[PDB]
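Novice: Here you go, one structure.
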Amino acid sequence: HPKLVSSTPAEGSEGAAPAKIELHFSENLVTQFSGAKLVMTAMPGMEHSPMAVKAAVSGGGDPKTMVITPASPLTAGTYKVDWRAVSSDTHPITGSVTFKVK
Ligand SMILES: [Cu+2]
Ligand SMILES: [Cu+2]
Ligand SMILES: [Cu+2]
């Protein structure tokens, strides 16, 4: 089964707004069954409130890499990437990556 090897930004990281989010998995993904959603869970001065972020999701050049690209630059707040990794003849695997933008 594919598991999340690494990502940019990394889990728990705090830093600048990423132009795109990259997820690297241990196994090659089937593009049509794999995917992800980006959510803002919080922003400065306001209560926690999950909201889908307008973003596109595609495989990279590497079949083990998933790329999420926001429609517009991410503003300050906490974000989570809920991903769905499906390799060939394998049960779907899901997970969540969280990170903060300042
Ligand atoms: Cu928001
Ligand atoms: Cu708000
Ligand atoms: Cu399985």
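We're sticking with Swiss-Prot numbering for chain A, so the shown stretch reads 25-126, in order.
Technique stated in the header: X-ray crystallography, 2.2 Å.
Placed from the backbone N, Cα and C atoms, the Cβ positions cover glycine too.
Straight out of Swiss-Prot:
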type	residues	note
MUTAGEN	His25 to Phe	Decreases affinity for copper(II)
BINDING	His25, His115	Cu(2+) binding site
MUTAGEN	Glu51 to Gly	Increases affinity for copper(II)
BINDING	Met64, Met67, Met70, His72, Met75	Cu(+) binding site
MUTAGEN	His115 to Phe	Decreases affinity for copper(II)
Novice: Other residues with Cβ within 8 Å of the Cβ centroid of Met64, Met67, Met70, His72, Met75 at the Cu(+) site?
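Specialist: Nearby residues not in the site list: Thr65, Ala66, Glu71, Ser73, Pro74, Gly101, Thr102.
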Novice: Around the Cβ of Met64 (Cu(+) binding site), how many other Cβ atoms lie within 10 Å? Please give the count over every shown protein chain.
Specialist: 19
Novice: Under 6 Å from ligand 2 by C-beta, which of these recorded positions make it: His25, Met64, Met67, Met70, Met75, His115? Sequence order, please.
Specialist: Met67, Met70
Novice: For ligand 1, list the recorded positions among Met64, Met70, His72, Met75, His115 whose CB atom is within a distance below 6 Å of it, in sequence order.
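Specialist: Only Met64, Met75 meet the Cβ criterion.
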Novice: When the Cβ positions of the recorded positions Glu51, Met64, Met67 are compared with the atoms of ligand 3, which fall under 6 Å?
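Specialist: Passing the 6 Å Cβ check against ligand 3: none.
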Novice: Reported as an integer number of Å, what is the Cα distance between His25 (mutagenesis position) and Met70 (Cu(+) binding site)?
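Specialist: Just about 38 Å between their Cα atoms.
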Novice: When neighbour density is defined as the number of other C-beta atoms within 10 angstroms of a residue's C-beta, which of the binding-site residues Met67, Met70 has the lowest density?
Specialist: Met70
Novice: Using all protein chains in view, find how many other C-beta atoms are within 10 Å of the C-beta of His115 (mutagenesis position).
Specialist: 7
Novice: As a test of the contact definition, list every same-chain residue at least 6 positions from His72 (Cu(+) binding site) whose Cβ is closer than 8 Å to its Cβ.
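Specialist: Sequence-distant Cβ neighbours: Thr65, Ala66.
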Novice: Over all shown protein chains, what is the count of other CB atoms within 10 A of the CB belonging to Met75 (Cu(+) binding site)?
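Specialist: Result for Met75 (Cu(+) binding site): 11 neighbouring Cβ atoms inside 10 Å.
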Novice: Over all shown protein chains, what is the count of other CB atoms within 10 A of the CB belonging to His25 (mutagenesis position)?
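Specialist: There are 12 such Cβ atoms around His25 (mutagenesis position).
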Novice: Any idea what the Cα distance is from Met64 (Cu(+) binding site) over to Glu51 (mutagenesis position), rounded to a whole Å?
Specialist: 28
